[PDB]
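A.B. asks: Dropping a structure here in structure tokens format, bear with me for questions.
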Protein chains: 2
Amino acid sequence: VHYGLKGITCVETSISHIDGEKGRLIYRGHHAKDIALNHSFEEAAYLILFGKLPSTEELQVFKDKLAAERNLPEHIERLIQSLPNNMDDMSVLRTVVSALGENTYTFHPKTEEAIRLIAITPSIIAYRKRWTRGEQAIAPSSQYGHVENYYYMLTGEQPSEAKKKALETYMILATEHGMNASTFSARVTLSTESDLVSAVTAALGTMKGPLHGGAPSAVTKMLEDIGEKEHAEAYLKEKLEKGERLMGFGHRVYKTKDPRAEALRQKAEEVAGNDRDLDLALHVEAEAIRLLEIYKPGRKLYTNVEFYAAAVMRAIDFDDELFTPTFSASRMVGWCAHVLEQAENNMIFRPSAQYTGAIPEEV
Amino acid sequence: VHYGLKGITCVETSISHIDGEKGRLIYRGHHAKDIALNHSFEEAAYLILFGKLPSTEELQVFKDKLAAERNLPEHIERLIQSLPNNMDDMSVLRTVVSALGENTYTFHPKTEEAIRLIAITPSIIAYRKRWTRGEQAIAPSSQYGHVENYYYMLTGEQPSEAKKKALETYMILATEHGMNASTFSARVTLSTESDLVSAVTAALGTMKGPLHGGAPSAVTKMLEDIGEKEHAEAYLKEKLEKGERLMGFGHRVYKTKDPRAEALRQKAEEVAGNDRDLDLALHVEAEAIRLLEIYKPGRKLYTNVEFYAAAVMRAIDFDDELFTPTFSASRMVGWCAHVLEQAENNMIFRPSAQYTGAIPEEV
Ligand SMILES: CC(C)(COP(=O)(O)OP(=O)(O)OC[C@H]1O[C@@H](n2cnc3c(N)ncnc32)[C@H](O)[C@@H]1OP(=O)(O)O)[C@H](O)C(=O)NCCC(=O)NCCS
Ligand SMILES: CC(C)(COP(=O)(O)OP(=O)(O)OC[C@H]1O[C@@H](n2cnc3c(N)ncnc32)[C@H](O)[C@@H]1OP(=O)(O)O)[C@H](O)C(=O)NCCC(=O)NCCS
């Protein structure tokens, strides 16, 4: 009996690999760090999706296809508002997306499809966020980037060069991350020759859960409690004496430091001095990591992604509610990618179980 | 590497057990045959759900709770029609159900909930079927049974004592059937402390697939090709000579005959002479099973459930399109049951995978 299937390797894939020991994470042959830092979400997507970075012309077309599928169909826009006020932006995303499922979505999923999804997700998220907040809806525009457009349809403004570059590098890191609950959920779902939508819809439903992609509220508060760098040590020092734990650090699967968390701290340095909510984090990190050395010497505890995900959001006034969604919109790539591959060489996840209950006699 | 996880037992459960070798299938301690044959869907549901048959008063209340949650909320009825004509009754069921997800549906799923779902599913299915068929909508009625109400909201009439008893015994057999694609899908989905709806929505999406609960069209035609018992042997005999295979027989997991298929043929005999579409099947079976003995002696090939599922439908003018749905509405019990249990003692399905692709050097 393999409870929760830990250590059970039920899949073969050339999309991504995560290596706890060696501190590394690879996307289709390249390092995540490199993609997060020196590329654009779109390039990234295109990689996880197809297998290589895109040519100078190769890309421009991909964008077009995207930019075009951002518009919310007439009835969809309408539906989002049909949906009553008691529905997480999540409970919704899940619903709405499902609403996209038609005849067009048959067994063999199609890039055409994987694309629509990836591209439209943020729009749903936003139009919905706006509506609930009684703000007037903001239509996407073939004019901005992808990660940048996501901001625009949410706020109405164009983000700081820093606020942007950061988020982007973030989403990219959230794009794909091996086999995890949801990603596995979709595969499983497509396992019965089902549709891309039904798979994403599944995965989505699975993301809603709090154990996967939940806001780092625990961290967000940490930061919110010390707006200035001065109080840096003070705070840490206090709760580090009666043994309380420092929220954004240490990891279950990363024995060495987290590459994602790493690729983030780095981009931050690049755009330092342009965003107080960010440059603060930088400090808090560096000042906290050197205090762990002190109070808990030996135990290699390194800053974990969750930490910076908390920071980047803090910088862009993305309250906790918009976390998971935003995350989803990104892992959306990972999913499709995984779906598209599951379908390449299918399977039938039929696992079995042990029956507890007593059995009746044939008599 | 365990591809598709065959032989992998990742779950413990006291809901159901399927035993290929010995020709038996057990629901919470009782035999399916017995439940299918001598009980009412509601009793059945109540069993898979709670663990025992219901008391004389114990039941009546369950019904009430059901009968009450059959009504389609104001906006839901409306939504079903919002949904464009290009959407399988399935693509819809999946959507709509998801539409039910609110705040009420949090981590620990609740019977209150498992119930609403089970009870409302058919209604969705129907109201939708009607609308597409340009028929006027038919409101459910606290007056008929459950399986019987499903017919009513679909047709507008009250089914033959035979047409009824049959279908009911059918759905009951479709209720739960161990760990299978979807049922597993829901568990997986709830694995991250998600909601009942998101789980069912997942499972649903997984059912849509053609490899799970697809119509036995292959069989349905067999029957449709010989309206009268006379042509019985004739037909069979022909395609059985150049080695063509007889669609409703033999099974992958049932070495001995299928109990479901069995529990069905039986109920049929009980209500013989009252339904030509049914009494025909009876014959075709018996006349075909005795021809297999003849052409392929030795190989214990026994009639398989799929066969009768094809027949019962044929009798009630339930074209192939309504198959999966109808099936879903039933397995809906199995699901909830399984969800409700997954949550009792959760887990985290984190399985892992083998990366094909080449890795880059640290450099
Ligand atoms: C995930 C976990 C616990 C790391 O797993 P592991 O270190 O491999 O397994 P552990 O039980 O933690 O190892 C025990 C040790 O961790 C140390 N440790 C880890 N994080 C610590 C922290 N923030 N503060 C103090 N000690 C910490 C303990 O001091 C202990 O070392 P000693 O017994 O020698 O003193 C991580 O340290 C953590 O708690 N992170 C905060 C939760 C989080 O990531 N939240 C994000 C969403 S809110
Ligand atoms: C599912 C399957 C193939 C049974 O699995 P198994 O019998 O365990 O594995 P098999 O490959 O079939 O065993 C091979 C044998 O099956 C026999 N067989 C099974 N069903 C047969 C049929 N309908 N007609 C003729 N032979 C059949 C073959 O004759 C062969 O025996 P021999 O080589 O000695 O002649 C089943 O027989 C079948 O084909 N059913 C029809 C498909 C179905 O169930 N459809 C429902 C949805 S449309």
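In order, the residues displayed for chain B correspond to 2-364 in Swiss-Prot numbering, which applies throughout.
Even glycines carry a Cβ here, placed using N, Cα and C.
The annotation active site is assigned in Swiss-Prot to B:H252, B:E307 on the grounds of sequence analysis. For the mutagenesis experiment B:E307 to D, the note given by Swiss-Prot reads: 5-fold increase in activity.
I'm curious about the neighbourhood of these features; can you describe it?
C.D. replies: Under the three-state DSSP scheme, B:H252 (active site) falls in the coil class. Cβ neighbour count for B:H252 (active site): 19 (other Cβ atoms within 10 Å of its Cβ, all protein chains included).
Reduced to three states, the DSSP call for B:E307 (mutagenesis position) is helix.
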A.B. asks: Which residues does B:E307 (mutagenesis position) neighbour through Cβ under 8 Å, counting only same-chain ones at least six apart?
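C.D. replies: Expected: B:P217, B:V220, B:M248, B:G249, B:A262.
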